Amino acid sequence: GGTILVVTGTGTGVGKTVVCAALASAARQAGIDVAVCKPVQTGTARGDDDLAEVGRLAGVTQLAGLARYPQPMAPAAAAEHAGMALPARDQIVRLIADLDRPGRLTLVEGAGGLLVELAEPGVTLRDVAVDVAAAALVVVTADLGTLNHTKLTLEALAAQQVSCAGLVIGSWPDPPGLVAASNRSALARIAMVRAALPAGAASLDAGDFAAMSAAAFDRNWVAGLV
Amino acid sequence: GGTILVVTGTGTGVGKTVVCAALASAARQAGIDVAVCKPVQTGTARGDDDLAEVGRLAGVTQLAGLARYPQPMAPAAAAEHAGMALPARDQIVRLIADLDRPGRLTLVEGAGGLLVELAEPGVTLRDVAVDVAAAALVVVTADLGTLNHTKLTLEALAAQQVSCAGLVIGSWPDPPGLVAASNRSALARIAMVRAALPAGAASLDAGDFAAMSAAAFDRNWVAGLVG
Ligand SMILES: Nc1ccn([C@H]2C[C@H](O)[C@@H](CNC(=O)CC[C@H](NC(=O)C[C@@H]3CCC[C@H]3C(=O)c3ccc(CC(=O)O)cc3)C(=O)O)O2)c(=O)n1
């Protein structure tokens, strides 16, 4: 196999998709083959489609999903409202394992935070990460409350022996502010801050996004991933 | 002693202060003596003062603070900004131990969520709860993300064998949309939902707040909290 990272977050709306896209873009520019798996996508009635954003921003073509629910809710609720079950644990684990190959970086994008139910019955991205022996990249904010949410998420990871690959600040404000700047330092005391993506990077075109992403991560860290 | 409950939350801004006041008011109307303490209060330069709001909303007079810092930030950062130190672990424990008394419900209001550092080094309200043998009441929202944050918080309580006294939904909208209604039902499968306080409760006057508080909790649960 190659390298599988689950990409999780401390909460909903932290910008996991732009982080997946930026790491994919950075890894591709280092000559690494990248695949991204989003097993479950909700919010499709209003056009939510995180895999398409990854394709547009980073140029990834190996983009795998299993299930799409119209309502903008947690997967289990969205599945309930549609009258259909979530995918089964075996579907997710084997899809990811079949994506994995030597020399490839495979990113698994969850929905919301680490412990939200993604598959039947009550299986989370954490469970998935155990099954495929993935490490976790944790997307965080720079806002008030991020320290508690980050610590909580890293404790949950450690409790099932899922390694933390580091943190990414999904949206770095401009200008920062006292809280954001304090939080960036405090976050780096609990884990490695791999990148802080500028606020608004999601709206960039592919060329600008590729330039941002190349600058955003440490080149040796990206290259060492695989 | 009596019964000590730490009142924590899944994040900042979930309404811990109103839940403290509501539970205090309900316990007082059942004849239970109540004290509330706030070991760390930040944002005092903004006028933040949770103890004084609990006193205003519930009439509680047995109010105990310890550390106060001006900037509206996490305690560690607020203390550093002021050139001050965080309290030591044993200082928070002494603040609480001095209030504990048979027949009294002592509420310990955290700052932000459960793993916020309240004392050097990296001492949290979870450690305090172990020290004083307290159970934890967890204030949650009904919003997107609450299920993950609630499960993360309960898992962290279990890791130190801190019992969970239940959840309180800090603000319950009227009417509830689909997300809020789904979350309430899912929260109730994670842990006992003790109350769900109507949104805007902090703007009720003394009498309305008292009535809301009495209606919001199961009288048997409240009465059962303290012998
Ligand atoms: N039923 C109901 C229910 C609710 N209400 C009303 C009551 C109220 O008016 C409001 C609910 N209350 C609010 O919103 C507080 C406003 C908010 N206050 C904070 O955030 C916490 C402090 C403020 C500055 C520092 C922060 C900190 O303590 C902190 C601690 C740890 C960390 C570490 C980490 O990073 O984790 C970071 C920060 C803000 O200032 O933004 O609704 C109602 O009426 N009826």
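One is the number of the first residue shown, and numbering goes on along the chain from there.
Note: Cβ is positioned from N, Cα and C throughout, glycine not excepted.
In the three-state DSSP assignment, the secondary structure recorded for A:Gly170 (mutagenesis position) is strand. Residues or ranges marked as CTP binding site in Swiss-Prot: A:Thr12, A:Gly13, A:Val14, A:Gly15, A:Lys16, A:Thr17, A:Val18, A:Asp50, A:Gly170, A:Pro198, A:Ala199, A:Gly200, A:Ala201, A:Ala202.
Of all Cβ atoms in the protein chains displayed, 26 besides its own lie within 10 Å of the Cβ of A:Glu109 (Mg(2+) binding site). DSSP gives A:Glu109 (Mg(2+) binding site) a strand state. What Swiss-Prot records for A:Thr17, A:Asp50, A:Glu109 is Mg(2+) binding site, and it gives experimental evidence as the kind of evidence.
Annotation comment: Swiss-Prot describes A:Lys38 as active site, evidence class sequence analysis. Close to A:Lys38 (active site) in the fold, though at least 6 residues off in sequence, lie A:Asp50, A:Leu51, A:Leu63, A:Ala64, A:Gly65, A:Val108, A:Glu109, A:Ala111, each with a CB less than 8 Å from its CB.
In this structure, A:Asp50 (Mg(2+) binding site) is part of a helix by DSSP. The ATP binding site annotation in Swiss-Prot covers A:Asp50 and is backed by sequence analysis.
The mutagenesis experiment A:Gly170 to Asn (Swiss-Prot position 169) is recorded by Swiss-Prot, whose note states: Decreases affinity for NaHCO(3) 3-fold, for CTP 1.8-fold and for GTP 3.8-fold. There are 25 other Cβ atoms within 10 Å of the Cβ belonging to A:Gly170 (mutagenesis position).
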Measuring Cα to Cα, tell me the gap between A:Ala201 (CTP binding site) and A:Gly170 (mutagenesis position) in whole angstrom. 9
Please list, in sequence order, the residues in the chain of A:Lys16 (CTP binding site) that are at least six apart in sequence and whose C-beta is under 8 Å away from its C-beta. A:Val7, A:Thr8, A:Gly9, A:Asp50, A:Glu109, A:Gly110, A:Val139, A:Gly170
Could you tell me which of these binding-site residues, A:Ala199, A:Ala201, has the greatest number of Cβ atoms within 10 Å of its own Cβ? A:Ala201
Number of Cβ atoms other than its own within 10 Å, given for A:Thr12 (CTP binding site): 17
Quick test of understanding: given the binding-site residues A:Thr12, A:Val14, A:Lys16, A:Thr17, A:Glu109, name the ones whose C-beta is under 8 angstroms from chain B. A:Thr12
